[PDB]
Amino acid sequence: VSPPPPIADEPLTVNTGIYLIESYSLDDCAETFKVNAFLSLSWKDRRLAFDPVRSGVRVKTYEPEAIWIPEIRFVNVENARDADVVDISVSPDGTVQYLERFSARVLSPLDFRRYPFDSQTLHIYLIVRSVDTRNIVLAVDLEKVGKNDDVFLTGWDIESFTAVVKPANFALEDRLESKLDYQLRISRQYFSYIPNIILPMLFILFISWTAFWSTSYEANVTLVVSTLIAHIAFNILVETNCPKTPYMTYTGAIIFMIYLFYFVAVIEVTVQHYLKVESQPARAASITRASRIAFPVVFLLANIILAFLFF
Amino acid sequence: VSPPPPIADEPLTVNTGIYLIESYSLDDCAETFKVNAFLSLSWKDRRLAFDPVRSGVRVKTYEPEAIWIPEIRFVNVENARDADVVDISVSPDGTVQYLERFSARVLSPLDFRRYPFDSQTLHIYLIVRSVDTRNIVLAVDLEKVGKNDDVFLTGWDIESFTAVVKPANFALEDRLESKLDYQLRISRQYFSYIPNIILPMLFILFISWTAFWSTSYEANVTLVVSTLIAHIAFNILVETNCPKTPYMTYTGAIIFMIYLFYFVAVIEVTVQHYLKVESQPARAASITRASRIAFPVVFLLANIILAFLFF
Amino acid sequence: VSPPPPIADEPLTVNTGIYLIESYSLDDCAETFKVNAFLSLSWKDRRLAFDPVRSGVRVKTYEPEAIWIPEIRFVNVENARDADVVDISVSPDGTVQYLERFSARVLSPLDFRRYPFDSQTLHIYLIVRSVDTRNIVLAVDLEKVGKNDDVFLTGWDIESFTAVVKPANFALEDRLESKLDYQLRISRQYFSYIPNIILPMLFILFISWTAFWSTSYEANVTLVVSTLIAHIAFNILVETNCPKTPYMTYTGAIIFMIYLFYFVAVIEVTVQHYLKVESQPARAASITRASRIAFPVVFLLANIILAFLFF
Amino acid sequence: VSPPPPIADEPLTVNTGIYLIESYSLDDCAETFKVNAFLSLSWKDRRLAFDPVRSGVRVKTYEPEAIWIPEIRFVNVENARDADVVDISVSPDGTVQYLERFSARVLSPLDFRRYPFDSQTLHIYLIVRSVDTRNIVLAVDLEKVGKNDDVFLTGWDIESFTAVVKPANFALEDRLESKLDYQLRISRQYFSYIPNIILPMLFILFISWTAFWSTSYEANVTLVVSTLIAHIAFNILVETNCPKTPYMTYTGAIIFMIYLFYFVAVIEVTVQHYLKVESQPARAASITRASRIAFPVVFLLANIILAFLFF
Amino acid sequence: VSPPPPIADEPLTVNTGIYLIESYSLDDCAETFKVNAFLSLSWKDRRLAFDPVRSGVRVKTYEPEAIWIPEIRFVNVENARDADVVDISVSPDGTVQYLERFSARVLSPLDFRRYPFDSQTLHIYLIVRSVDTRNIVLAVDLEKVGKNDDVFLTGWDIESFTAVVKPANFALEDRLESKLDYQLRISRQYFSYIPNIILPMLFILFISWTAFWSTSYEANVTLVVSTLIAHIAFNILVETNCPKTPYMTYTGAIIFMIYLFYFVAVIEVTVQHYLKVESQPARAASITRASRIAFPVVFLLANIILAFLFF
Ligand SMILES: CC(C)c1cccc(C(C)C)c1O
Ligand SMILES: [Cl-]
Ligand SMILES: [Cl-]
Ligand SMILES: [Cl-]
Ligand SMILES: [Cl-]
Ligand SMILES: [Cl-]
C-alpha cells in the first residue's frame, strides 16, 4: 500500500476501459442517465513480479486490500459510484489486471435546440490524481471499451460508445490529474411525434382558420377563442414535464408562432366585424378572402424559414 | 477462498433457482419492477468433502467467509441487489447448498403496441464470470424455481415464472460468461378500461355527431369545438403519466383517429353553413344527411381495420 | 452459533410479538404502509442455562453475535427491515428474551370496491425457515402484541392490532416454514368526502338538468356541454392520483353513470330541438316535461340500486 | 459495555438537550419535517473515574465502542436517525458528556382547520428503555436546548423550541420507559394568500353576479357556467397538491359555499328566464333586482358566520 | 488520537478550501442544490514533524485512522456529506495536507421577489467545534477555493465561487465554534421567458380588449370570460410546480394585476350593455371608446410602476 516505483523517471500509465452492460433512466429534465458497466484497470507494479516456475502459477489473484490500486474516480457522477471488484490478476512481469462492476448516475448536459430531431453525446469522465512519489497518467485499452448489443434507451437509437484515447492532463490544487473522455452517441428515435403531437395541434389551428369562411362574429369569436383554449389544453396534455429551457428550441419557436397566429386570427375576426358594422362590407369581404390564403401561406413559409434556421 | 479444482478439464456447474416471494412496484413508464425472492445456488467443492462417521454430522453448515462461493450477479438490476444469506450447507460429497434472500429493482422493457390488451415477459438475467483457474457455467435446478401463490401485481394476471434452462455462454474481455434467463409472464386486466376510459371518450365523440341534426352554425360550432375541449380534458383526466412512447400503439392510433374525426366534423359544419349562406340548401342538407351515417360507419370500419392490424 | 438441541423430538417454539410504535405513509396507490415497531422474540436455549446462586445474577445480558438467534424475516416487506437490537436477556432456565426496534415499508393489498366507505385489513407476515438440525415453529405471546395509543393514520380510524395465533406451517424447497399473520384493522374517515367531492359534482350535474326548462337550443347546448367540461375539470381537481383500479368500484360506477347522464341529456336536447324544427312542438314539449322528473327519478333509483349492490 | 452500578437504589438520570441547527422540508401533506440538530447526553458512570495527576489530562476522550452509552431513541422518526458522534468526554468524577449531530424526518400531525391562519406544535419525542440491572430516567438540561437564530421554515414564523422538562415515565412490555417531549412552535405566513388565492377566486365569483344586470338567457348561461369552469381551473392552478383532509377546514367551507353560490346563481338565471317565457316579467325583474343585493349580502354574512365559527 | 499541543496559548488554525467539481439539481422549490467538490484541510501537528534527511522522504503519507484530523462539518446539509479521503500528506515541519472528495445536498434559501430577473447567493457553511484541550479556528486558503470551468446549472449564469475569509467565531453550549461562509453567486437566464411565458399571456389579455370594438354583449361575454379561462389554463401550462411563495413577487403582482384587468373588463362590458338596454347609447359608446385607450395606457403605466417598485 504505496505506489509502484519508477524504473527511470516515467509516470505510471493506467490502461482503462469501460464496457456498458446496461444504460437506463435517461432523464431529459435532470440531464442525467444511469449506467451499469465494467471498469477495467491495468498497470505495472514490479513489487508483485514473480517467476512462474518457482511459483507454479502462471497468474496470481489478489484481494483489493492486499495490493496498491490507483484511486480512479468519475468526474460527472451524482453520488460516488457503487463498485464491486470482480477480479484482480497479476501476470509474472507484474502487470495488474483489475476489473470491477459499477453503476453510476452520470450528469451530462443536453442540447434540445433541434428536438425532437436531436442527437446527443453523453459523457463519462474518468480521472486520477497524481501522488507524492510519482505521477499517474490514464490511457485507453481499445479492446476493453464497448457495449452489450442489448444496450438500449427507449426512444433513442444508440449509435456508438467510444473513448477519446488522448487524456486531458492538467494541474489541480498543485497536483497532476489525468482525465479521460468516454462518449455515448445517441440520436432521437421519435417517429410517433408527428401523429401524437404535431398533427393534432395543427388540426386545432386549422379549426380556427374556418372563421375565414364565416361572417357570424359570434361563431367566429367562439371558433378562434375556443380553439385557443383547445390548443393550450392539448399542450397541457402533451407537456414535456421539463422545466422551461433557458434557450429557444425549434419546437419552442413553432409553438410561439402558433400563439401569434391565434392572436392575428382574432385581429382579422375583430376587423372583419368592425368593417361590417361600419357598413364597409367590401373591405370586410376582401380581408377575409385574403386571410383564406394569407394564413396557410405565411404559416407554411414561416415554418420553412424556422426549419432552415434550426437545421 | 480459491475456486474448487476440476476432476479432469470440466467446467464448474453452478445450479441456480429463483423463488419469487413478492413482486411489486411495476413501473410501466420506467420499465422497472421490484422483487423479493430467494436465490438458491449449488455446486461441488471436493476440498469440502467429509465422512459422516468421522464428523458425526450428516450435514455441515458454513459462514459465507469460510468457503468459496461463486460471484453470481444480475445483469439488469438498477442498484446492486440487497442480499442476505439464509443458509449454507455442505453434504458429505462436498456439494454446497447456498440460499439467500434478495430484493432488486429489475429493468425489463415493455411493449405497449397492444395496450390495454397487452401481455409482457419480464426478465431476470443471472450471470457468472469465469475465473483464472477454471470456467464457471450456470444451470437451472427446476425444483428451486417458482413463486408464492400470493404473488401479485395489481392490474395484471401473473401467468408463469419459468427459466430458459440452456445458458447463453459467450466470451467477454478474454473470459467466459454464463448467462441465465428467468421470465415472468404477465397479461393485463383490461376490463375497467371500457367503463372508465373507452365509453366516456366515445360519448363525448357522439355528442359532436349531434351537429348532423342541426342547421344552427352557432350551436354546431359550440357542439364540435366544445366536445373537442371535453375530449382533451378527459384525456388529461385519464393520462397514463408516462413519457410519450417512441412507437405507434393501438390506443395511440384510435386517439389520433378521434382527433381526425373532430377535424372532419368541423369541415362538415363549415361546408353545411357555407352552402346554406351561398343559397344551396339542397347540397347543405344532403351532406349533413350523409354524415349522419357516414361518420358512425367510417368510424366503426376504421376501428375494425386498426383492431385487425394490431391484433 | 448452532441451533439449540431438542430434549426429545420437539420443534423449537419462538414466541413472537409486534408492538406498533408508529404507523405512517399509507400509500393507497402503492398499496404499502410504513411502520416503527418492537419485535420481541423468545425461545429456550439450554446451552445458555445457569444456576442463579453460583452466578449471583438473576439474568445474563448477551450481544447478538455471542448467541444463536433465529433468522426471523418479514414476508411482505419492500426492502429488508431496518432493525436495531434493543435487548437480549437470558433467564436461569435458558429462556432468551430478544427485543429489537424495526421500521418497515409493508406491502398489503387494498380493496377500493366500497371506497370511500371502506375498511381495510393491513398484514404483517412473520416467517422462520427451519434449519438442518431442527425445525422452528412461531407462536404468539399475546402480552407482547399491541400498539401505542398515539398510533394514527391521517384519514383512518385505527380499530385493532391483533395476531392470528395459529401459524401457517408449510414446506418450501424441502424445508419447513412457520408463518404468522399480524393484522391492522383500519376503517376510513369519509365525512369531508360529501362537501368536497359528492355535492359539487351533483350541483354540476343539476346545472345541466336546467336545460329541461328551456327551449333555446343554443342555451341548452351550452348548458349540457359546458357542464360536461365543468364535471371533467372538477374530476381533474379531486383526482385520486392513483393508477386506474383493474376492478369496478362503487364511486367508479357512479361516475360512469354520470357520464351516461350527460350523454342522455344531450340526446333529449337534440330530440327536443329536432321535433321543434320538424314542427311537432307537442312531442318536443311533452319529452322536455317528462325529463324534468325522468332524470332526477332515474338518477335517484339507479343510485339506490348501486348503493344496495356494493353495500 | 454494561450499565453503571447504583450507589444506592437510585435510577440513572440521563440529561438530554436538543439544539436545532437546521429545520427544513416541512411536508404539510405527509405531516413530516426534517431536522439537523445536536443531541447532548450526560450521565455519571463511575467505572470511568480517573485521577488527573496520574493521567496528566484533566478530561478523557473516548470512542463510542469503548464505553457504555445509553440507548436513546426517537419515538416519531421515519427511518432511524443518521447520527454522527461529535464528542465523548469524561471528567474525573465519571461524568460523561456525549454530543452527536443527527438528522431526522420527524412525523408530527398537523391541524389544518384554521388554514392559512394556522399555528402548529411540532413534536420530537426522546425515549430510553430501562435495563435489567437498573432503571433509566431522562432529564432536560435547559442550557443544552435551543435553536440557531438562522433556523427557518419557508412560509412559517418559528416562535419557539422548548422541552417539557417532566418526563413521561411509563411501563411497556414489563420494563420502564422514560419519554421526553421537545416542541417546535410555528405559525403561518398568510399575506400573499389574499392577492394570490382569495382575490382572483372572488373576482371570478363576482363576474358570475353580473348576470343579475342582464336579461339575455344566452349571455347569462355563458356567464354563470363559464365562470364555474374558470373557478375550477383556477383551483387546479392554486391546488394544495395534498390528499383530501378527512375533516372540514375553514378554506374547505368557503370553497364549498362558493360552489353552492354558483348553483343558486344558475337557479336564479333559470327562474328569471322561465318567468319571462311564462309572460311574468314583473316577478322575473323583481327576483333579478333582489339578487343584485341578496347575493353579495348573504355571501358577506355567511363568510362572517364561518370566520366566527372557525376562529 | 488527541489534538496537537500549542507552542504558546494560540488556537489551532485549520486552513480550508472548497473546489466545486460539479453543481447540479438546483431545486427552486425545495431551496436545495447538490454539489460534488473537494474539501482541502490543512493544520500543523508538531507530533508528526520529521527530518527529511533521517527519513529520506520529503513527504510522508498517512491513513485517516493513523493521525488526528479535525471534525469539520457542514451546517446546511440535508443528510451528512458522502466523503472519500483522496490524500493525507505530512511535510517535515508537521503540516498536514488533507483532501477529500464529497457530495452534498445543500439547503440555501432563495429570494424570488425579482424573478425571473433574479440573482441568488447560494451558501455552504463550514463549521468546527473547539475541543476541551484547545480551541480550533477556521481560515481560508484562497489558493484552494475555486470551481471547474465546466461547472453549470441549467438556466443560470455561474458568476463566482468565493469564501468570506473572516470566520464567525461564537460560543455554543459552553464551547467555541468557528463558522466559514462559501458563496456561489448565480444570476438567472431570463430570455426564453419573453416568448414562452410573457408574450402568449399578453396576447390572451389583448384578445379580451377586442371587446372594446364590439357592441354584441353575447360576443363580449364570450371574449372576456373565455380569455379569462385561457389565461388560467395557460398559467396551469407554464406552472412553476413550486409551493406558493409566502411573500409578494414581481411576477406575482403582474399576474394579480392581470386578474384585476379581466375583472374591470367584465365591468366595462356589463356597463356598456346596461347603458344600451337603458337607451343611453351616448354613454355606452363613450365608455367603450375610452376603454380602447384606458386599458392599454393604465396597463403600461401600472407595469412601469411595478417594475420600478421591484427593481
Ligand atoms: C359560449 C360557449 C359556446 C363557449 C365557447 C367557448 C368556450 C367555452 C368553454 C370552454 C368555456 C364555451 O362554453
Ligand atoms: Cl466515482
Ligand atoms: Cl446484482
Ligand atoms: Cl424482513
Ligand atoms: Cl432514532
Ligand atoms: Cl456535514
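The numbering of chain B matches Swiss-Prot: 47-357, in order.
Using the three backbone atoms N, Cα and C, a Cβ is placed for every residue, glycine included.
According to Swiss-Prot, the experimentally introduced change B:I244 to Y is described as follows: Marked gain of function, with a ten-fold shift of the proton dose-response curve towards lower concentrations. According to Swiss-Prot, the experimentally introduced change B:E264 to Q or D is described as follows: Decreases binding affinity of TBA. Quoted from Swiss-Prot, the note on mutagenesis experiment B:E264 to A is: Decreases cation selectivity. Decreases the binding affinity of TEA and TBA. Nearly abolishes block by Cd(2+). Under mutagenesis, Swiss-Prot gives B:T268 to A with this note: Increases the binding affinity of TBA. Weakens block by Cd(2+). Where Swiss-Prot documents B:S272 to A as a mutagenesis experiment, the accompanying text is: Increases the binding affinity of TBA. For the published mutagenesis B:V284 to M, Swiss-Prot gives the following note: Displays an increased sensitivity to propofol but not to desflurane. Looking at Swiss-Prot, the entry for mutagenesis of B:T297 to A says: Marked gain of function, with a ten-fold shift of the proton dose-response curve towards lower concentrations. Also shows slower apparent rate constants for activation and deactivation. Displays an increased sensitivity to propofol but a decreased sensitivity to desflurane.
A distance of 12 Å separates the Cα atom of B:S272 (mutagenesis position) from that of B:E264 (mutagenesis position). Note: the CA-CA distance between B:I244 (mutagenesis position) and B:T297 (mutagenesis position) rounds to 10 Å. Recorded residues B:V284 (mutagenesis position) and B:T297 (mutagenesis position) have their alpha carbons 13 Å apart, per Cα-Cα distance.
All protein chains shown were included, and the count of other CB atoms within 10 Å of the CB of B:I244 (mutagenesis position) stands at 15. Of B:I244, B:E264, B:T268, B:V284, B:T297, listed as mutagenesis positions, those near chain A by the criterion of a Cβ under 8 Å from one of its Cβ atoms are B:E264, B:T268.
The sparsest Cβ neighbourhood within 10 Å, among the listed mutagenesis positions (B:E264, B:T268, B:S272, B:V284), is found at B:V284.
By the rule that a residue counts when its Cβ sits under 6 Å from some atom of ligand 1, the mutagenesis positions B:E264, B:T268, B:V284, B:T297 yield B:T268. Its Cβ taken as reference, B:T297 (mutagenesis position) is surrounded by 22 other Cβ atoms within 10 Å in the chains shown. Across the structure, B:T268 (mutagenesis position) and B:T297 (mutagenesis position) place their CA atoms 27 angstrom apart. Secondary structure from DSSP puts B:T297 (mutagenesis position) in a helix. Proximity to chain C, taken as a Cβ less than 8 Å from one of its Cβ atoms, holds for B:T268 among the mutagenesis positions B:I244, B:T268, B:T297. B:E264 (mutagenesis position) sits 32 Å from B:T297 (mutagenesis position), taking the CA atoms of both as reference points.
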